[PDB]
Amino acid sequence: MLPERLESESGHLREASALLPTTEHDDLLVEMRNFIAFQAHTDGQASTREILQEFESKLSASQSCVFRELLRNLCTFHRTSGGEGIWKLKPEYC
Amino acid sequence: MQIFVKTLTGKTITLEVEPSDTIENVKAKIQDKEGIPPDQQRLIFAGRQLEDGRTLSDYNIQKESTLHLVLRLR
């Protein structure tokens, strides 16, 4: 997983109206949320490098498959004036 | 019915609930066991954050389902 992969890639899942909700990745989703909320440099947000630095070593094969989708679940993506990619927690998860 | 709730530390607790219970009711039950006020709780289940007004049945939460408690940031 490279920074360009997380920030560029389009979504591959259908609208949430046609999807059935699954609990398979709740554990990972919560850990991702709590890190971005409390454990990054700024509360409620984390840069791409921060998230990668935290999780890239800890993900299994199946977790790697859905990691970007879980990130898009939790956060909106932003680019600063300096060009840094920042993921900010949606208000529903704050 | 009985459901499971993963607390802030990751340990699992047991709640006695009904399908007609609102998420607000569930958070109140969590307060009694964990001491966390409802206005500081958010519940996550099946990749979704649970809204207070809706019921457990609304999210198709069944017997022995596992909810996830997280601490409100703001």
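Recorded method for this deposit: X-ray crystallography, 2.6 Å.
Backbone N, Cα and C define each Cβ position, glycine as well.
Now, the feature entries from Swiss-Prot:
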{"type": "MUTAGEN", "residues": "B:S65 to D", "note": "Phosphomimetic mutant that binds and activates PRKN"}
{"type": "MUTAGEN", "residues": "B:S65 to A", "note": "Prevents phosphorylation in case of mitophagy. Decreased localization of PRKN to mitochondria"}
{"type": "MUTAGEN", "residues": "B:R72 to G", "note": "No effect on ADP-ribosylation"}
{"type": "MUTAGEN", "residues": "B:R72 to K", "note": "No effect on ADP-ribosylation, when associated with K-74"}
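Shown in sequence order, B:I3, B:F4, B:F45 are the residues of the chain, 6+ apart in sequence, with a C-beta less than 8 angstroms from the C-beta of B:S65 (mutagenesis position). Sequence-distant neighbours of B:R72 (mutagenesis position) (same chain, six or more apart, CB under 8 Å from its CB) are B:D39, B:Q40, B:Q41, B:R42, listed in sequence order.
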